[PDB]
Amino acid sequence: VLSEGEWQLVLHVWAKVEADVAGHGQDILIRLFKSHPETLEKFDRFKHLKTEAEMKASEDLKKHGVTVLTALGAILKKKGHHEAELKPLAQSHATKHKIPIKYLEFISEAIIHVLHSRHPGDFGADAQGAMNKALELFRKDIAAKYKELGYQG
Ligand code: HEM
């Protein structure tokens, strides 16, 4: 679990991300779709995007970007009791979109990759440590509802 002090740095650096939701939303995705071209093939609305130029112009991504990073916001505030924000996401993620838990790893890798970029003196080590927990945790709760519907895979 995250201790009081552990959620506090998380909730802290996310208070910063709050500041600007969509540009953040931006990079993260470009960092999924770059490092793991496999992810891209999931998004039926985004695969025309060959290059990374194409991929920053496109305004339909940005606003997917906020969509995603809102869903993550709410889950976080609910620190550690989020088991009611999660259920919609776990459901469609398995059944509609047919996503691997391992792409929820790739994504989780890309987030942190980018709050080290856009967030020094709060996203140092100790923040990076709790942050990775609380996503670690995000996927465990996700992964376990997957088992349930039978897509631990
Ligand atoms: C922090 C990770 C993620 C979160 C919170 C997230 C959140 C959501 C939200 C709220 C939407 C719209 C509502 C819905 O369709 O259920 C969405 C759509 C979708 N998610 Fe995610 N998603 C996540 C991770 C992933 C991962 C990494 C992939 C792919 C490798 C993925 C692929 C999809 C797909 C393809 C859609 C359908 C897009 C469309 O046609 O509108 N998601 N997800």
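Chain A residue numbers are taken from Swiss-Prot; in order, the displayed residues are 2-154.
Header lists the method as X-ray crystallography, 2.0 Å.
Backbone N, Cα and C define each Cβ position, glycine as well.
According to Swiss-Prot, the protein has these features:
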DOMAIN    2-148  domain 'Globin'
BINDING   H65  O2 binding site
BINDING   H65  nitrite binding site
BINDING   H94  heme b binding site
VARIANT   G122 to A  In metmyoglobin
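Residue density at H94 (heme b binding site): 21 other Cβ atoms are found within 10 A of its Cβ, drawing on all protein chains shown. The two recorded residues, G122 (variant position) and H65 (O2 binding site), have Cα atoms 28 Å apart. Across the structure, the residue listed as 'heme b binding site' and the residue listed as 'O2 binding site' are spaced 15 Å apart at their Cα atoms. Least packed by the Cβ count within 10 Å, out of the recorded positions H65, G122, is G122. Helix, strand and coil counts under DSSP for the domain 'Globin' (2-148) come to 109 helix, 0 strand, 38 coil.
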